[PDB]
Amino acid sequence: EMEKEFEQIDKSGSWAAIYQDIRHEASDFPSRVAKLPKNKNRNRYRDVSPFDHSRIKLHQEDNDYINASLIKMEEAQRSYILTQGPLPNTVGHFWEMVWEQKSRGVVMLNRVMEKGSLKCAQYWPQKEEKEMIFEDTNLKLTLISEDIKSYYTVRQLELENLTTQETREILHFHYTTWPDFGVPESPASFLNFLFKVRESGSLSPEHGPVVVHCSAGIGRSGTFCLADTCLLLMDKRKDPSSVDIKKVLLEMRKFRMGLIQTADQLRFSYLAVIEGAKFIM
Ligand SMILES: Cc1cc(C)nc(Nc2ccc(N)cc2)n1
């Protein structure tokens, strides 16, 4: 059981050591499309690339490339699209992907500015009356409502395909209190946030996969998917303590490189799953 394994690694201070075995054991697959010169300005970080096998393709004939990966968790019956915070020049691609994949939710785990630098383009409208048009992808986005709480904000958005005049409601879940350095002290507000996303239906098989991002789409985004999948496997299995976090992380790393960036994020993931299990048993 992970609670005992937690105390062991903690009392022995072996988090860097565990984290390094995961690094060593992690899959490495080609990411050739990401490295084409014509895609250089579609990537926020040159060392964070989707694998060719799991990459989301835009349905535009010109250039189908976005920095985004489909993570398919077969046993949990859960999919996620992990992506980078959009760039000024990829905001239109981002909303095209949301449209094409029939996503119901967008989960944002960063602030637009952290440590005095921009981590993300402002890719949604700030006021009801000031809608955004993406000319390149022929999409209109409107803020319908905004519910600001202490730890997160939920926004209702309307996405309109200007080509076909179809419209969809998208939910934007924005966790606003992840600290600039390190991880939250307690996983309570993160778990609350996760249960809120679940309650919306955004993670449900009726809909396309949820879009999850932070700045690179590997660190905080990683913790979100790892926690959700581990808690769901604990509901589903005859023996809940058969769930090995490290195994689940390695399975997710076949789909996108670098998920969980630090030993601190790994420790936090254990804590999130351990605490979430109480509210599930
Ligand atoms: C109608 C309207 C008015 C304004 C000021 N912007 C937009 N669209 C937009 C496109 C690309 C980026 N990066 C950001 C915004 N659309």
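Numbering of chain A is taken from Swiss-Prot, so the residues present carry the numbers 2-282, in order.
Each residue, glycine too, has its Cβ placed from N, Cα and C.
The active site, phosphocysteine intermediate annotation in Swiss-Prot covers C215. Within 10 Å of the C-beta of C215 (mutagenesis position) we count 26 further C-beta atoms, all protein chains included. In this structure, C215 (mutagenesis position) belongs to neither helix nor strand by DSSP; it is coil.
The Cβ of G220 (substrate binding site) lies under 8 Å from the Cβ of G259, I261, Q262, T263, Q266, each of which sits 6+ residues away along the same chain. What Swiss-Prot records for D181, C215, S216, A217, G218, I219, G220, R221, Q262 is substrate binding site.
Listed in sequence order, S32, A35, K36, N44, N68, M258 are the same-chain residues six or more apart from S50 (mutagenesis position) with CB atoms under 8 A from its CB. According to its DSSP assignment, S50 (mutagenesis position) is coil. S50 to A or D appears in Swiss-Prot as a published mutagenesis result, with the remark: No phosphorylation.
Under mutagenesis, Swiss-Prot gives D181 to A with this note: Substrate-trapping mutant. Using a 10 Å Cβ-Cβ cutoff, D181 (mutagenesis position) registers 9 neighbours.
As a published mutagenesis entry, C215 to S appears in Swiss-Prot alongside the note: Catalytically inactive mutant; abolishes sulfhydration.
The most densely surrounded of the binding-site residues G218, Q262, judged by C-beta neighbours within 10 angstroms, is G218. Its Cβ taken as reference, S216 (substrate binding site) is surrounded by 21 other Cβ atoms within 10 Å in the chains shown.
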